[PDB]
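All remarks here apply to the structure that follows.
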Amino acid sequence: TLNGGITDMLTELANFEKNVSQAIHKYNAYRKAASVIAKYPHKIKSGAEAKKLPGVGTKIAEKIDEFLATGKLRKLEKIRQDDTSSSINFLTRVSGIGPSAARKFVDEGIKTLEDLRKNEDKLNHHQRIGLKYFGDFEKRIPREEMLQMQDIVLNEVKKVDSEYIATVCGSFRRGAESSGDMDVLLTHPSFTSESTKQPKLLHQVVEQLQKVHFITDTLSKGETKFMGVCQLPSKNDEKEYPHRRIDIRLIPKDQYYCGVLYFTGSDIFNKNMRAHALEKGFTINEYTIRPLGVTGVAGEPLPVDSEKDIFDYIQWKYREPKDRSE
DNA sequence: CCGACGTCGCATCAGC
DNA sequence: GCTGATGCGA
DNA sequence: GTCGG
Ligand SMILES: Nc1ccn([C@H]2C[C@H](O)[C@@H](COP(=O)(O)NP(=O)(O)OP(=O)(O)O)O2)c(=O)n1
Ligand SMILES: [Mn+2]
Ligand SMILES: [Mn+2]
Ligand code: NA
Ligand code: NA
């Protein structure tokens, strides 16, 4: 955590540009700068030293010099003191409320937690559930709890159909001692890139999880992706566990490796790897890796038999999940 | 300089 | 209702 | 905000 002060500053600047300025590429630029500094193994002593890193340019180098010298950034100081930015920034912390809805709400004089509770009628379903569990969703999940959750999910899925395979991905698969949520990759032999031989494959799994009162709420739900809320069972006289975010992703079984690569992350690792893939003349999604044709159009899917095969195509040394925490 | 910046799913809305 | 764009999110 | 070509 050598440069925590610097990475915190950049992250706050990223959130500002995303939530307030609605400038997603500035948000990404700061996300990237924060990431490359985060894994830089020296305590940074100047902006010039920082500017050597890819993604760190002049402006950020200048900001790092201010931060090192003073321990603050006047730019951030002002943003903090500002009514509207602070309100918009806060509202986006509710799941389902983004930059657009947040700014629209603030315009209407809705800018506090109290205001949201008072105006629940103005929320779409996602946002209402997000407000309901605002407190809970602030809390992180200890890996021990994640292990309990894994046991329930894997066993309940087994009970539906023994041919399901459920794989917990995200920060958990990367070995994090705590997680923001739980991500579950799901496969079933009936669903491949070639055919879907059974309907409601994801539905049946969700339904079962609701039945045992594990899944408590639904944010969104389609044929291949579920976003919702779950909770561990507590014992007698035990205070209940916090409600947790969970999302589930049904991937065609023959495309498991691209799927698990995607869902393991991190988000920035995925961006770095896909950017590199493009440089090498391939494109990668959660389904396939395709070569790019000489006019830039994606071609047929390439054979994939392991995560490492995808790494091999773009000439990257294989990296274990725990080294993908970028 | 300066266009281009990872790829896609589900909810909602605009237009017909 | 459908098609495509936008919002929010993985 | 950054950068490659
Ligand atoms: N922008 C994003 C967000 C997520 N993802 C993929 C990579 C993530 O590791 C995986 C799960 O998303 P996530 O749950 O938001 N983040 P993740 O599990 O990495 O870390 P946590 O904050 O949940 O601990 O989805 C992505 O490819 N692009
Ligand atoms: Mn996660
Ligand atoms: Mn998730
Ligand atoms: Na740089
Ligand atoms: Na939000």
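In chain A, numbers come from Swiss-Prot; the residues present are 10-335, in order.
Structure determined by X-ray crystallography, 2.1 Å.
The backbone N, Cα and C atoms fix where each Cβ goes, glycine too.
According to Swiss-Prot, the mutagenesis experiment A:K35 to Q carries the following note: Reduces 5'-dRP lyase activity slightly. For A:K35 (mutagenesis position), applying a Cβ distance below 8 Å and a minimum sequence separation of six or more within one chain yields A:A23, A:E26, A:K27.
Positions annotated as Na(+) 1 binding site by Swiss-Prot: A:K60, A:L62, A:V65. Over all protein chains present, the Cβ of A:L62 (Na(+) 1 binding site) has 18 other Cβ atoms lying within 10 Å.
Per Swiss-Prot, mutagenesis A:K68 to Q or R is noted as: Slightly reduces 5'-dRP lyase activity. Secondary structure at A:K68 (mutagenesis position), taken from DSSP and collapsed to helix, strand or coil, is helix.
Less than 8 angstroms from the CB of A:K68 (mutagenesis position) sits no same-chain residue that is six or more residues away. For the published mutagenesis A:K68 to A, Swiss-Prot gives the following note: No effect on 5'-dRP lyase activity. Decreased ssDNA binding. Loss of 5'-dRP lyase activity; when associated with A-35 and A-72. Decreased ssDNA binding; when associated with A-35 and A-72. No effect on structure shown by circular dichroism.
What Swiss-Prot records for A:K72 is active site, nucleophile. Here A:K72 (active site, nucleophile) comes close to A:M18, A:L19, A:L22, A:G56, A:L82, A:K84: these same-chain residues lie at least six apart in sequence, with C-beta atoms under 8 angstroms from its C-beta.
Sequence-distant neighbours of A:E75 (mutagenesis position): residues of the same chain at least 6 apart with a C-beta under 8 Å from its C-beta are A:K81, A:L82, A:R83. For the mutagenesis experiment A:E75 to A, the note given by Swiss-Prot reads: Slightly decreased 5'-dRP lyase activity. Decreased ssDNA binding. No effect on structure shown by circular dichroism.
Listed in Swiss-Prot as a mutagenesis experiment, A:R83 to K is described as follows: Slight effect. Abolishes methylation by PRMT6 and impairs the polymerase activity; when associated with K-152. In the three-state DSSP assignment, the secondary structure recorded for A:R83 (mutagenesis position) is helix.
Summarising the annotation, Swiss-Prot assigns K(+) 2 binding site to A:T101, A:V103, A:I106 and lists experimental evidence as the type of evidence. The Cβ of A:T101 (K(+) 2 binding site) has A:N28, A:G107, A:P108, A:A111 as same-chain neighbours under 8 Å, each 6 or more residues away in sequence.
The feature dCTP binding site is assigned by Swiss-Prot to A:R149, A:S180, A:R183, A:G189, A:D190, with experimental evidence given as support. There are 14 other CB atoms within 10 A of the CB of A:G189 (dCTP binding site), with all protein chains counted. In the three-state DSSP assignment, the secondary structure recorded for A:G189 (dCTP binding site) is coil.
Annotation of the published mutagenesis A:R152 to C in Swiss-Prot: Severely decreased function in base-excision repair. Severely decreased DNA-directed DNA polymerase activity. No effect on 5'-dRP lyase activity. No effect on DNA binding. No effect on structure shown by circular dichroism. No effect on interaction with APEX1, FEN1 and PCNA; the original residue is retained in the structure shown. Under the three-state DSSP scheme, A:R152 (mutagenesis position) falls in the helix class. Around the Cβ of A:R152 (mutagenesis position), 16 further Cβ atoms fall within 10 Å across all displayed protein chains.
In Swiss-Prot, the entry for mutagenesis A:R152 to K states: Slight effect. Abolishes methylation by PRMT6 and impairs the polymerase activity; when associated with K-83. The structure shown retains the original residue.
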Item to check | recorded positions whose CB lies under 6 angstroms from ligand 3, from A:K60, A:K68, A:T101, A:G189, A:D190 | outcome: A:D190
Next on the checklist: Among A:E75, A:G189, A:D190, please name the recorded positions whose Cβ is nearer than 6 Å to ligand 1.
Outcome noted: A:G189, A:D190
Checklist entry - On the Cα atoms of A:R149, A:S180, A:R183, A:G189, A:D190, which are listed as binding dCTP, what is the maximum pairwise distance in Å? => result 16
Item to check | DSSP-derived structure type at A:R183 (dCTP binding site), helix or strand or else coil | outcome: coil
